[PDB]
Amino acid sequence: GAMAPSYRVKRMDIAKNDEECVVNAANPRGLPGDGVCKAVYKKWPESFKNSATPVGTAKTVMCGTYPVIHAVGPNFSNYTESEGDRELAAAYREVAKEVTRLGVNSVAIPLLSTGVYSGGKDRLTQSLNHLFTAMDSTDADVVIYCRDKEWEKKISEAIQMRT
Ligand SMILES: [Cl-]
Ligand SMILES: [Cl-]
Ligand SMILES: [Cl-]
């Protein structure tokens, strides 16, 4: 584990991360997709061999020795707010189990269900709080990746408020 486990946020492409493993914001069919998923497919295409997995789950596939944890958040266009909230929390719990199993000291993670699966709503706080609920009990350094300047400031404020 990390000597003093921390949370950090960076505004840049997660395909350029400096962590020991990455979480993909995957679709259930293992397809190249859009946004984070398409960047992950371009950087680690080998990790999409048999990466299909249901909503609310995570499945890790190695690209060489680098682990790609494919985590499938719900598409809020298809789920109700109640059921989608439950599946989004579940996908993050599965990411925490995989990060622990892998024994890594750091992990790069995006906010699941905040892009094209958001159903047109701002889900920064919802998604980040489910991330904290799952990852708080792990000892890996967590680096959250985002692309929007206002989201970077809000995620950074939420991290600092708890310290
Ligand atoms: Cl970038
Ligand atoms: Cl998304
Ligand atoms: Cl963002």
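Residue numbers in this text run from 1 along the chain shown.
Method on record in the header is X-ray crystallography, 1.4 Å.
Quick reminder: no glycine exception, Cβ is built from N, Cα and C everywhere.
For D13 (mutagenesis position), the same-chain residues that are 6 or more apart in sequence and have a Cβ closer than 8 Å to its Cβ are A39, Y145, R147. When secondary structure is read from DSSP and collapsed to three states, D13 (mutagenesis position) falls in the coil class. Record note (Swiss-Prot), mutagenesis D13 to A (Swiss-Prot position 1343): Partial loss of ADP-ribose 1'' phosphate phosphatase activity. The unchanged residue is displayed.
Residues or ranges marked as ADP-D-ribose binding site in Swiss-Prot (evidence: experimental evidence): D13, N27, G35, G115, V116, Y117. Within the same chain, the residues at least 6 positions away from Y117 (mutagenesis position) whose Cβ sits under 8 Å from its Cβ are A25, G73, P74, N75, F76, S77, listed in sequence order.
DSSP assigns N27 (mutagenesis position) to coil in the three-state reduction, outside any helix or strand. The number of other CB atoms found within 10 A of the CB of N27 (mutagenesis position), across every protein chain shown, is 21. Listed in Swiss-Prot as a mutagenesis experiment, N27 to A (Swiss-Prot position 1357) is described as follows: Partial loss of mono-ADP-ribosylhydrolase activity; complete loss of ADP-ribose 1'' phosphate phosphatase activity.
Record note (Swiss-Prot), mutagenesis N27 to R or Y (Swiss-Prot position 1357): Almost complete loss of mono-ADP-ribosylhydrolase activity. The unchanged residue is displayed.
While the structure shown retains the original residue, Swiss-Prot records the mutagenesis experiment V36 to A (Swiss-Prot position 1366) with this note: Partial loss of mono-ADP-ribosylhydrolase activity. Within the same chain, residues at least 6 positions away in sequence whose Cβ sits under 8 Å from that of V36 (mutagenesis position) are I14, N24, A25, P110, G115, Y145. The secondary structure of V36 (mutagenesis position), as reduced to three states from DSSP, is helical.
Swiss-Prot lists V36 to E or F (Swiss-Prot position 1366) among its mutagenesis entries, and the accompanying note reads: Almost complete loss of mono-ADP-ribosylhydrolase activity.
For the mutagenesis experiment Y117 to A (Swiss-Prot position 1447), the note given by Swiss-Prot reads: Partial loss of mono-ADP-ribosylhydrolase activity; complete loss of ADP-ribose 1'' phosphate phosphatase activity. Mapped onto three states, the DSSP output places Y117 (mutagenesis position) in coil.
Among the mutagenesis results in Swiss-Prot, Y117 to V or W (Swiss-Prot position 1447) has the note: Almost complete loss of mono-ADP-ribosylhydrolase activity. The residue drawn here is the original one.
Each residue contributes its Cα atom, and for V116 (ADP-D-ribose binding site) and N27 (mutagenesis position) those atoms are 11 Å apart. Checking the recorded positions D13, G35, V36, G115, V116 against ligand 3 with a 6 Å cutoff on the Cβ atom leaves no residue at all.
Other Cβ atoms within 10 Å of the Cβ of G115 (ADP-D-ribose binding site), summed over all protein chains shown, number 17.
Here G35 (ADP-D-ribose binding site) comes close to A25, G115, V116: these same-chain residues lie at least six apart in sequence, with C-beta atoms under 8 angstroms from its C-beta. Among the recorded positions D13, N27, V36, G115, the residues whose Cβ sits under 6 Å from any atom of ligand 2 are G115.
Checking the recorded positions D13, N27, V36, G115, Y117 against ligand 1, the ones with a C-beta less than 6 Å from an atom of that molecule are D13.
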